[PDB]
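Structure record follows, encoded as structure tokens.
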Amino acid sequence: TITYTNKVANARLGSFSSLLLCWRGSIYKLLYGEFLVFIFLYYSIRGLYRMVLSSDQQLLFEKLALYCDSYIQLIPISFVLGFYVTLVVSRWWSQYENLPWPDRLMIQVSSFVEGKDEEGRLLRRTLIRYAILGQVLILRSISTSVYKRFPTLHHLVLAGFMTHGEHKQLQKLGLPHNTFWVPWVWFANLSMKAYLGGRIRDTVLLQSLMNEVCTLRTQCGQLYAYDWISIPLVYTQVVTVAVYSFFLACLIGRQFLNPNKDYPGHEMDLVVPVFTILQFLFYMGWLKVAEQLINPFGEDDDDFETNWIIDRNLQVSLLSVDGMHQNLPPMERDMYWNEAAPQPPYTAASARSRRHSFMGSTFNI
Amino acid sequence: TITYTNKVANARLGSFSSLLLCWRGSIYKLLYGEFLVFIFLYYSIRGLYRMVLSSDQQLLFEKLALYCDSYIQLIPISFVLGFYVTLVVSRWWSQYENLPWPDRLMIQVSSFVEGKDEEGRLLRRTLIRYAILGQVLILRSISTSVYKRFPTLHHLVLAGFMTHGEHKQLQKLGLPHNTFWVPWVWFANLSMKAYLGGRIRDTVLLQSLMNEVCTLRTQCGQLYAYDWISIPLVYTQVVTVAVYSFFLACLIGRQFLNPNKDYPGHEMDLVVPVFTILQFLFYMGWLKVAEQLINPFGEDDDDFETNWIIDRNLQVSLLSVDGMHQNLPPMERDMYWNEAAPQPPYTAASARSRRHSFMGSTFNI
Amino acid sequence: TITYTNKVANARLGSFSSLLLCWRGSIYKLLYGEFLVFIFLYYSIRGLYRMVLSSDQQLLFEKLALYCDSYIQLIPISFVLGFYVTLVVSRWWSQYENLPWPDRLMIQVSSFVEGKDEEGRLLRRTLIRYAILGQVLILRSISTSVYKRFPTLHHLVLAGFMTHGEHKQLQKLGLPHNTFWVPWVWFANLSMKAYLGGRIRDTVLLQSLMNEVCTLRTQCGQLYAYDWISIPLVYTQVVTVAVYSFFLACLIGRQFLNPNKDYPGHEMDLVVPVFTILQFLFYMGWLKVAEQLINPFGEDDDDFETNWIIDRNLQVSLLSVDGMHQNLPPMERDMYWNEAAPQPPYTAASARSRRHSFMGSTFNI
Amino acid sequence: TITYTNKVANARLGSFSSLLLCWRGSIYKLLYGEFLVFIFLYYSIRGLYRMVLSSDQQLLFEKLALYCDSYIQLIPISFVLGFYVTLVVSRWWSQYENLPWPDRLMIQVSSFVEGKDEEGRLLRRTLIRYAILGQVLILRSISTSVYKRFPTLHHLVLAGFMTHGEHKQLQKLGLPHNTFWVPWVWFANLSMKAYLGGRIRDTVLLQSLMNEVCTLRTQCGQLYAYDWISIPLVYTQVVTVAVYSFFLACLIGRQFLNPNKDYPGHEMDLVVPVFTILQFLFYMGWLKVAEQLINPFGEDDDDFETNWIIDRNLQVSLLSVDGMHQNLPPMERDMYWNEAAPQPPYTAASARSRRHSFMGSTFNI
Amino acid sequence: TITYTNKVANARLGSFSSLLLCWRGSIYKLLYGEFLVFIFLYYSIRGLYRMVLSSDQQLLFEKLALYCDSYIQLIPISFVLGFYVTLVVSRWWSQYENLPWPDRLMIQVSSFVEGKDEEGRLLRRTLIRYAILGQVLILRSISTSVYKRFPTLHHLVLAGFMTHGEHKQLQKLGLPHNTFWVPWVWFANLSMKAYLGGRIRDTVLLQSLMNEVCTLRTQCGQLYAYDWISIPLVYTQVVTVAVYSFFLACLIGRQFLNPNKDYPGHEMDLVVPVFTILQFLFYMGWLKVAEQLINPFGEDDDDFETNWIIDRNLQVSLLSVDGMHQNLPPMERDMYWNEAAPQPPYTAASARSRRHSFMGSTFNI
Ligand SMILES: [Ca+2]
Ligand SMILES: [Ca+2]
Ligand SMILES: [Ca+2]
Ligand SMILES: [Ca+2]
Ligand SMILES: [Ca+2]
Ligand SMILES: [Cl-]
Ligand SMILES: [Cl-]
Ligand SMILES: [Cl-]
Ligand SMILES: [Cl-]
Ligand SMILES: [Cl-]
Ligand SMILES: [Cl-]
Ligand SMILES: [Cl-]
Ligand SMILES: [Cl-]
Ligand SMILES: [Cl-]
Ligand SMILES: [Cl-]
């Protein structure tokens, strides 16, 4: 992901205009393959119309240039690009709001399960490993950068995510469908077995534990649904055909005709169509937004990095559930043990923000 | 459903332009029946105006051609198409977010109910079959591909979804309304009977079980409401009349008049109206999006496949509640039993994504 | 409500164009009273300008016709109609998502309350009748077709919804406000009295029962709020004045002036303004959408039928809590008692939809 | 609030056009102070250009009239007015969805707390008074019509909302911030004290009681956040400057120039600019919608009446909690004690709505 | 934050027009750095074209001026500015709806934990300090005004937020990732230890306590996600390039050409382009809205003040859990002890709002 939040913290003169000189993640990196083709096609007609076509077949070219010029209209293209990109962006954000984070589950696992030895440590570690295997098994059929890292189910055994005893059991289900739901049942069975062992001392705690897994199930199912069902191909093709039809009329129609005929529109012969190049840039960088965000789990620059998340979620969870169970800092009296209104200090660099408390809009009347 | 997510993973040169050469699910498969009619109507006037109408009735045709040309405007049509398709798409996605998945219920059924013999197996199997019959009875009055598969309630008995003992009981209710709510009451009564049998050992578990059925009830009711209440016919007709009025003025008005009169707009006699055909394609593929997504439960290409779901939900649930109840893989020490920070390996093919952890935006100041 | 979902299941040639020949619920049924006025007003000027006004006062009419022609612009009208109808439709759907359905409460009432005789039957029946009276008392101050059916609170007694013992108690509150909240308190008091009688055997069940009534309270309050607070009259009037100002300039300004003066725009004298009639139809059918959906609880064609719902909810609930309490079909072994993978059959008519299970996007790489 | 729902129940000929003759809440009541200024400014130039400026300085005025006429465009103004009003309306509705209604709390207070004498009546009354004081203390810093009614915290004592014993305790906190959170802690402490007194007989009931106060806390905090943080002044100023710049060019540029020069656009000398007045009305009634709804808690006509709500919520709650605790109507057999399908009667006035139950879309195939 | 809600309470004549004379937070404070550059660039050509370029190179300038005039169109720019600002504003509000307020947790901490001495006071104070440390550790990596106030983790010790015993424990985790999740585990462990000490007397209360921390975890994670993932740089750059391309063609093309050639558009030589300056103001104040709200946690004027919140949340919580635990005002009979309908008085200043209760829309029929 491209991060530029610190560069746009304040609205100053050189804030947004300085983002036009960045290479990675910018339109200059995506439009390179198409600008060359457009320029070559444009200059392959200026070199035919001027030195190949004769005077007889040079007046039928001008009637085409003046006819393919009333069909360049900016209303419908700007409607479709703008009613499509909004939907693409809304889907893109919802695809991230459904990413499973095992932070609300490790808090309860580190507390409700009681034990600080063997058979109380292994239980917690397996209970927290199942919820991570569940997310790894789903972020492998939708993402590409994770598939190239775990090409086979035997590669999960070598990385520590799985076990040889679990691989042989997951191989023996006899179902042709995907198998990203088995760990969610293993977790429930292990938790019930733990409850019937004196570890969990109440049924309320067990129900609370199951309620936080029933939500990760939904979050993992929604990602699969989003990947399986995509935006209709009809809607995808309409925008592309509209944009290409618009830009095919600028090749013939926006060319600089011979001024010897004194046409109402053509009066100069500057070589470079600057305002055609700018229009191409502006109207293609709008389509490349959808082209980039139509599949957030890829290998682009503005795509989710779903390969450091599965390491952070492993390390943090394994630390929280194992090495931080009965470990708290010493309990001591605070600095404000006897003080009605604490007054934290302000540094010299930050003394403008010493504001007063808001007391209602109608206070000053 | 048409899936093309893997073809648009990255934003490259040949990514969106390569989707215009696909047959299934494209505008070329939907516009075939109307393009022929439009072309025939267009060419039936070029063949009358040129060789049937006389010179007297050839100058009243040109006043019609130049008069039916100021009524071709692209603003209101592009407003209605764009304020209608967005609503259609928003309804289409919500119709899928309400599909009942029995994955959050089988997890609790496989755990809370205790027994690994007869009278403890049949209980779980019937409890999980009722929730499937409930979804089958509703995905039969809204969908067509399921109705043609189960034309009669006697066909459900032969497929294993129902039983001869329950058919005779559902036939004896004496109510003229639909009967998609009976299994949701049978489930509750069976669960209460199971609780008063020593199977479920607490009331918290039973309440948790009922809470997950009270949600499937809402999800099944919302689909019926969506099917019963549709977008107003006034709104549906306005867009159609606008589009047809727009395209009826292109038959007479966009024709190539005789250049012998030197009209301000007509100066060439190219046979094929390429930029009229392109406009027809672009402005009809936008309407066909709504035409296709106005009823997601049909027999189109970009329509929900609600016939493999009812098989997957049966097999997965029946496997989960029967053959995986007290079945867990062996519990063993992990690969990182003594390791503060696990370091999973990276393959050679995926070594660019070894990124560093984000530590806040203001870290670098 | 007008239902046409089965007519638009598939996207075929004659799918949307066949909806323009329907009478009920169409623009032809709403625009009849105003098309006549528009036509009469239009033809009352063609009959004055041509045979009443003299040659002196026939050249000040044409300067008005050519001046009231640059004020016909389609952009602001299409903006307001399109930013208003979307809000109207969004409110219309939310008014239906708040309709109380007593299906999540009857499930718990038929199970938690224990008894299969007198004093255990009357309790359940009264508990389920209070929740129905609560919805009847609110769908009587917002809807008209229900008010005309129950004009007085004494009419509810004669229909079985109320009782003579409760009518005299609801008459004796001494509050000037509406009384649609009393049954929600009667239900709670009756449930607590039942709990302190050995009927409900736990407090978890009673809390679960009260949680499902605390939601119906919100759903009933939201409908009253929606009816009490409406879209601002300023916003309602702006659209009407814009549309009427647009259509008042088409009466004088779109008329066919005398071609003897050779004006730049008028060159023909066809009697019927076809493209003015079509514009009127298109731009008034858009306003009638908001005109119809601004109050869903009315007596139109595309309005909610809130008179069969209050019968279905009564019959279904009374059957569920009375004649289906301890009544379940016999428990027998399934057809798939010993079968790892069930294979339901496919009929001959539906054999194209035998699709294969989706196994992830990146499976084929 | 202005209520006109009953006048627009059905879509008839005289439905929306009859709303243009209403005084209160209409554009005619809001645009009066500005139409006079606009008319005076317009007619102060027609009276200078015609009888003050000489022939020399009457030909530099016409170049200004013809030059300040290509800057009157309706695209950007209609975009901003329409992308701003939608946000204003969305905020306006959310400001009402967060109004605290103490209807879900009194139901539980009237049931869970057990006692029908002194020390069981006072407890319930104080518990229900704290939740009302909490809402009164917040609907006094955001609203003006409530601040003018309770200008001082001593005025709450005289109205019965507060007590002299609570005023002295709320005066002795020593915090400069607002004090709208104290009753929410008093309620919790009183409920815990009641539980440790034999009144509430279980912890589940107490937790359910606290869960309904933790939601009113959020609802009261959201109103304060909405009042404290408003729409950015930049966004507010942009629309005003755009509208005023648009309307300043219509003073000089839409004037009726002397027709003695035969200009391409000016050919008549009608005194009143009817289509300029209509445009002013239409384009300023759109801005006044935002001007009115930018602060719903005011003293306008289309503003929330937050002064009858705080009386209804007091009377209803005090009646439900105190005088309706153990008070239920007699329990008797229903009219349909032995009847499988009840058949409520239909009156003669409402006999058209006897519709048949919907049985699915695909029923007729 | 800029607060002007009290100035726009009512819709009067001088309500919105009076907001154009405010300095702080206005467009005049943001456009100062760019207006000077634009004016200098504009006047550097009027001073070259008029007194530097010769008559030969003064006719190639006018063909550029007349050619750089058909590319000034307001449709696409007003589409992109308006489809971008809406998304920016929607993100800006959601960034505030996720701010953690410890008001729903202190209510339960002040009640469920039982004790009014030492070892019962320290427990509550530490339990409430952990939830504040959790929010301080996250509002330090996203905000700048808080980072400049706490540049180092040792500065938190000196302000009372942290302790020397917990600093040494947070220094000893051995993880390279951010450490904003440790207090949420410390809180859970301390609460479980308190429960196994006789302080919390039930498991329902402990589960309710943990449920309110599992929500603050999500609220704190969402802010970090919003800061880490920003709007795509492609979409950010497209708007800037469109606006700058629009405003670069107004420098040459909107200049006042020599009227000696009698051009169709240029006929006057007024020095100041008033309607170009106004367009610049209007089209740059729209971009500066996004420029300001693209990062709400900054040091602008319309930016969240996240430095008084962390003091209010500390003081209020510490007062609630320590000095207000078993402290309630005396319980006395109300003013309306025997009164069916209370009648609070109305002041003379507010007597217009004595409205009558709404009794349904169809009441008057
Ligand atoms: Ca991508
Ligand atoms: Ca379909
Ligand atoms: Ca209606
Ligand atoms: Ca107001
Ligand atoms: Ca900022
Ligand atoms: Cl799911
Ligand atoms: Cl160019
Ligand atoms: Cl429902
Ligand atoms: Cl053509
Ligand atoms: Cl409510
Ligand atoms: Cl016409
Ligand atoms: Cl809050
Ligand atoms: Cl005028
Ligand atoms: Cl999270
Ligand atoms: Cl200018």
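Chain A residue numbers are taken from Swiss-Prot; in order, the displayed residues are 2-366.
When the header is checked for method, it gives electron microscopy, 3.2 Å.
A Cβ is built for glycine as well, from the same backbone N, Cα and C atoms used for every other residue.
Copied over from Swiss-Prot:
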BINDING   A:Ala10, A:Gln293, A:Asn296, A:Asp301, A:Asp304  Ca(2+) binding site
MUTAGEN   A:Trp93 to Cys  Impairs calcium-dependent anion chanel activity
MUTAGEN   A:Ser358 to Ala  Reduces interaction with YWHAG
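Each of the recorded positions A:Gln293, A:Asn296, A:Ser358 was scored by the other Cβ atoms within 10 Å of its Cβ; the lowest score goes to A:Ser358. Each of the recorded positions A:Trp93, A:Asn296, A:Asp301, A:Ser358 was checked for a CB under 8 angstroms from a CB of chain B; the ones meeting this are A:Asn296, A:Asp301.
In the three-state DSSP scheme, A:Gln293 (Ca(2+) binding site) is classed as helix.
In three-state terms derived from DSSP, A:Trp93 (mutagenesis position) belongs to a helical segment. A:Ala10 (Ca(2+) binding site) is surrounded by 22 other CB atoms, counting those within 10 A of its CB over all protein chains shown.
Only A:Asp301, of the recorded positions A:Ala10, A:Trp93, A:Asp301, place a Cβ under 6 Å from an atom of ligand 1. A:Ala10 (Ca(2+) binding site) sits 24 Å from A:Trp93 (mutagenesis position), taking the Cα positions as reference. Here the recorded positions are A:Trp93, A:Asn296, A:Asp301, A:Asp304, and none sits under 8 angstroms from chain E, going by CB atoms.
In sequence order, the recorded positions near chain D, meaning those of A:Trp93, A:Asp301, A:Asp304, A:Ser358 whose CB lies under 8 Å from a CB of that chain, are A:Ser358.
Rounded to a whole value, the Cα-Cα separation of A:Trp93 (mutagenesis position) and A:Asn296 (Ca(2+) binding site) is 8 Å. Taking a C-beta cut-off of under 8 angstroms and a sequence separation of 6 or more, A:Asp304 (Ca(2+) binding site) has the following same-chain neighbours: A:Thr2, A:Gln293, A:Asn296, A:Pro297, A:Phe298. Spacing of A:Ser358 (mutagenesis position) relative to A:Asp301 (Ca(2+) binding site) is 46 Å (Cα to Cα, whole number). Same-chain residues at least 6 positions away in sequence with a Cβ under 8 Å from that of A:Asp301 (Ca(2+) binding site) are, in sequence order, A:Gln293.
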